[PDB]
Amino acid sequence: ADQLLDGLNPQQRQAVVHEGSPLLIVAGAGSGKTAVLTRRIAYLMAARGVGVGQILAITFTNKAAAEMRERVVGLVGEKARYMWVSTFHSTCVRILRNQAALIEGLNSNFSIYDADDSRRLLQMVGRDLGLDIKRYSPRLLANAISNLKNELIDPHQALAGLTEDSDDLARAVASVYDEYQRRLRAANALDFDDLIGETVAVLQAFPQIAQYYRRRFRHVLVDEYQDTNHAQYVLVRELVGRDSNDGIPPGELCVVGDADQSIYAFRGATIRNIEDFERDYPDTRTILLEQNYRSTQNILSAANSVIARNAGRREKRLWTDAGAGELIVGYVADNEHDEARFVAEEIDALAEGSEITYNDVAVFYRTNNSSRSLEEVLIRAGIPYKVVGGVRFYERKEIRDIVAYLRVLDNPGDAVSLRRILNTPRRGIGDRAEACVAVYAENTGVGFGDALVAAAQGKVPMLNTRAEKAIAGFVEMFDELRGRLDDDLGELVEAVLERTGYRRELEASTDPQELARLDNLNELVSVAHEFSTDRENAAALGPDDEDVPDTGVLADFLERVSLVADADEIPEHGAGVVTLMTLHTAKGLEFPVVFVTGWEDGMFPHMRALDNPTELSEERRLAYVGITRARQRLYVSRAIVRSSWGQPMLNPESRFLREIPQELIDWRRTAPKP
DNA sequence: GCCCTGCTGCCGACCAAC
DNA sequence: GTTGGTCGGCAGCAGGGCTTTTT
């Protein structure tokens, strides 16, 4: 354990395993590993008898956590897996299950809004107040609402901003924020910003949770601190600065990243955070590290060119020992489809012999010409194609529907699924899920919310006093709710499938897109039971796996059944299939060898950022991060002609390219005739 | 090039009162 | 006996309508 603790750079030292001394990396390479990885972090975290209730890390989406798990189990052999790096929400929920209803009346079963719920939020904000679907863009309305939640401010301030701070922009943002805050109070819905705000509130107001979070978490893992929001920095300063004995500097420090890698400001990332870190963290030990031991000298030259080429870049110089290999080879093409053809042909000629087969080599694009091009040339090549956030996945329904039924199983507070179908002209159509959903008490003298909500043919005279619009509502979920409130999960789901006949409404009925839904709910039942292969979720994959059940608290079961988002299985060595994925799915993922089809002046410089100056700097730093997160062999290409849906747009080789020396941005070594 | 998507909508018992 | 409005579904039907990115 103590035989591999010196030799090279501090880069992966203050990233992986075992040493002392405080931490603030001014990012260099992160390449050298031999004893490097072995020599800072677990020892830093455990230096003061610091355990899981005393350790916390930062993840927005836990893909970065999974990647560091992989790195540690590979080059270290296990340490990270049992150690507490999952998310804020892990500890937040595990202690809010005990002390959540004590703050703002938000019971320990506080609900959480989601991405499809976010889209329906945009729609209902546009169509709820005196607004339209696009007058004030509800997308940016919710974005500013989240920004306000991070800043932890009431809508009243920006409402009074009329003639004080603004005239209609901030006033309207505060208006929609007030409407959504009333909705939150009526619904007890939370999100990441709401969770961190509740955590801060239960620190300040509630004593023992303060002594737990603020003082126990004197050791915290921080990676890529650039995106740390002000609420996030306030929380982390609470956990570290507000030690058990105040007046001393913040607890033992573990913060890494690169501040001028701000690429997600339009996602919500803060810009500098360095001097913001330093004054509330007097223990700030900046480590100006510039060595390198596995990345190449060509990557070094590109990094040192872009470290000063980017004006909004804290010029942290870097030096590399390894030779100048893998000049960044591009490929200029006069068509995106032809570009993808050439790139896939070269990939087939170079890799699919015995190595690099199916997963990692990917192209991140924002003009969807690469979408059709790459998949089409992969199928033409005969190799499969992988798409994670490409095309044909937004205007296609039934995924919102399946997650809607899952949420209804979790919480029957879904009414847009009922709004989808409309029962009676001007009586139970577009009104019975818009008016009475508010007041199931006095909309029309409603005695029971589901009373007149029953087909008059198959009527229930016992309860037909008054209901939604005193006519209708298509009783579809009340039977499921009363079934759920009565039986155990297995017979519940089976009864929803067959007794209520809804999965029989999917299987037997065929006129709508129903059989696909039958398959989807068969998959749902498989998920609720043991169906995954060679991998088990803790001691109980499905919610009913009582072979050795753990954590009878409903929180862990609910999260492990409700966080089914995406997956990937074919291993790293099998990277040949060009994955068609967006930058917002790979926010924390790196790949060894990549072809980038179409790096050109107008696309990777964001079309939005083509005219947006702050986002122009954001995407310049995005080019920076995409370049610097590679390891040995990163390559690009150019596609001059890009035919978008509206009108085709064209670019030459990008300004970010020519910023790097043209020899460094090659286009002739690893892109020859295939 | 579907596409949300409310409007049409047209039967089908309500429901009692006639 | 005696029946027509009005309480009730899931689906046709056109009807303008649409960046890329949309935390």
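All residue numbers given for chain A refer to Swiss-Prot; the residues shown span 16-689 in order.
The deposited model was determined using electron microscopy, 7.0 Å.
Cβ atoms here come from the backbone N, Cα and C positions, even for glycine.
Swiss-Prot annotations:
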DOMAIN    A:21-311  domain 'UvrD-like helicase ATP-binding'
BINDING   A:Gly45, A:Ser46, A:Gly47, A:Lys48, A:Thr49, A:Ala50, A:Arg309  ATP binding site
MUTAGEN   A:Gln276 to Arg  Loss of ATPase and DNA unwinding, partially inhibits DNA strand exchange
DOMAIN    A:312-603  domain 'UvrD-like helicase C-terminal'
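Taking Cβ-Cβ distances under 8 Å and a sequence separation of 6 or more, the neighbours of A:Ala50 (ATP binding site) in its chain are A:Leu19, A:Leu20, A:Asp21, A:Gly22, A:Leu23. Considering only the binding-site residues A:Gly45, A:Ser46, A:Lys48, A:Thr49, A:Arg309, A:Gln276 (mutagenesis position) has A:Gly45 as its nearest partner by CA-CA distance. In sequence order, A:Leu23, A:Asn24, A:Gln26, A:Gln27, A:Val51, A:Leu52, A:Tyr308 are the same-chain residues whose CB sits within 8 A of the CB centroid of A:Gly45, A:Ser46, A:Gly47, A:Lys48, A:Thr49, A:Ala50, A:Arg309, the residues recorded for ATP being left out.
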